Amino acid sequence: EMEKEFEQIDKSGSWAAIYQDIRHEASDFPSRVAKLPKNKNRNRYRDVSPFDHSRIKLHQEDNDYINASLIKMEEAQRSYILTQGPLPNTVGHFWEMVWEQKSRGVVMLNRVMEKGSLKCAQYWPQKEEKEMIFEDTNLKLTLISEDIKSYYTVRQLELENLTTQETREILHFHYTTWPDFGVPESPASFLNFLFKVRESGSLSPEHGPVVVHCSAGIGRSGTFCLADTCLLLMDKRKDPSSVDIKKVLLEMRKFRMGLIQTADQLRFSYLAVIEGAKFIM
Ligand SMILES: *[C@@H]1C(=O)Nc2ccc(F)cc21
Ligand SMILES: *[C@@H]1C(=O)Nc2ccc(F)cc21
């Protein structure tokens, strides 16, 4: 039971030590496409590079590269795309990826400005009547509606393929209250965030994978996928306490580097799963 393992690591203060065992056990795979010179500016500096084996390819004949990975959790029947916050020059690529993978949801875990720097381009429209056109990828994006809450905002967007005039509705889930430093004190509002994403149908097998991101460094994102997957596996296992967070993290770590970044994020992920369990079970 992870609750008892929690008190043990907490009372012993061994979070940095557990995390380092994870860092040392974690997969390392080639990322040759990410390091090509022609991809330097498609790549957010001081951000993780995608492994070649799990990387999302754009369907443009020119350059197929985006900093994005497919996490496939086989048991849980859950798949996620994890990506960097778009750059001014990759906003069109980001929406092409959303279009081509048939994603219903985009999950954003950062503010556009944190610590007085831009963590991410403004990649969606701020007003109904000012839509965005991405001329490089032949897409149009319109804000349909915006629902601002205390801890998060949900936006309905319409993405239009200007080439074929097909349109789809995309949900933008923006968690707005992650602090500039460290992790939330309680996981309550984050859990209410996940449940929201779940009830929308954005994580369901009838859609392409959800797109998750949160700037570059800090960590976040990892926490989102790790909590979702751990909770769903408790709905599946005859014994819910067979679920080992560390094992799940190491599986995801086969698909993308740079989850959980800090021991604090690891601690928060335990606390989110523990409190999510008690809420359901
Ligand atoms: C587990 C299961 O038994 N059926 C099902 C359907 C969708 C999922 F995402 C996960 C499961
Ligand atoms: C939840 C909410 O607060 N706003 C919104 C809009 C669309 C959805 F599918 C779900 C929600």
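We're sticking with Swiss-Prot numbering for chain A, so the shown stretch reads 2-282, in order.
Cβ coordinates come from backbone N, Cα and C, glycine included.
Here is what Swiss-Prot says about this protein:
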MUTAGEN   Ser50 to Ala or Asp  No phosphorylation
MUTAGEN   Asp181 to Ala  Substrate-trapping mutant
BINDING   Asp181, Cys215, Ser216, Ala217, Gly218, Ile219, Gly220, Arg221, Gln262  substrate binding site
MUTAGEN   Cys215 to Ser  Catalytically inactive mutant; abolishes sulfhydration
ACT_SITE  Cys215  active site, phosphocysteine intermediate
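Location within the structure of each feature annotated in Swiss-Prot.
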| residue | record | DSSP class |
| --- | --- | --- |
| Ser50 | mutagenesis position | coil |
| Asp181 | mutagenesis position | coil |
| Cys215 | mutagenesis position | coil |
| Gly220 | substrate binding site | coil |
| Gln262 | substrate binding site | coil |
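Take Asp181, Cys215, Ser216, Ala217, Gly218, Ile219, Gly220, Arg221, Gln262, the residues named in the record as contacts for substrate: the widest Cα to Cα gap among them comes to 15 Å. The CA atom of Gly220 (substrate binding site) is located 12 Å away from the CA atom of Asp181 (mutagenesis position). Annotation for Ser50 (mutagenesis position): spatial neighbours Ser32, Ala35, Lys36, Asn44, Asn68, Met258, criterion Cβ-Cβ under 8 Å with sequence separation of six or more. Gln262 (substrate binding site) sits 15 Å from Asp181 (mutagenesis position), counting Cα to Cα. Residues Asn111, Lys120, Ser222 surround the recorded substrate site, their Cβ atoms falling within 8 Å of the Cβ centroid of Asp181, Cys215, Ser216, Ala217, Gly218, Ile219, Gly220, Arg221, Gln262, which are themselves excluded.
The distance from the Cα of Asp181 (mutagenesis position) to the Cα of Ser216 (substrate binding site) comes to 12 Å. Ranking the binding-site residues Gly218, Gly220 by how many Cβ atoms sit within 10 Å of each one's Cβ puts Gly220 at the top. When Cβ neighbours within 10 Å are tallied across all protein chains shown, the highest count among the recorded positions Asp181, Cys215, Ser216 belongs to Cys215. A sphere of 10 angstroms centred on the C-beta of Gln262 (substrate binding site) encloses 18 other C-beta atoms.
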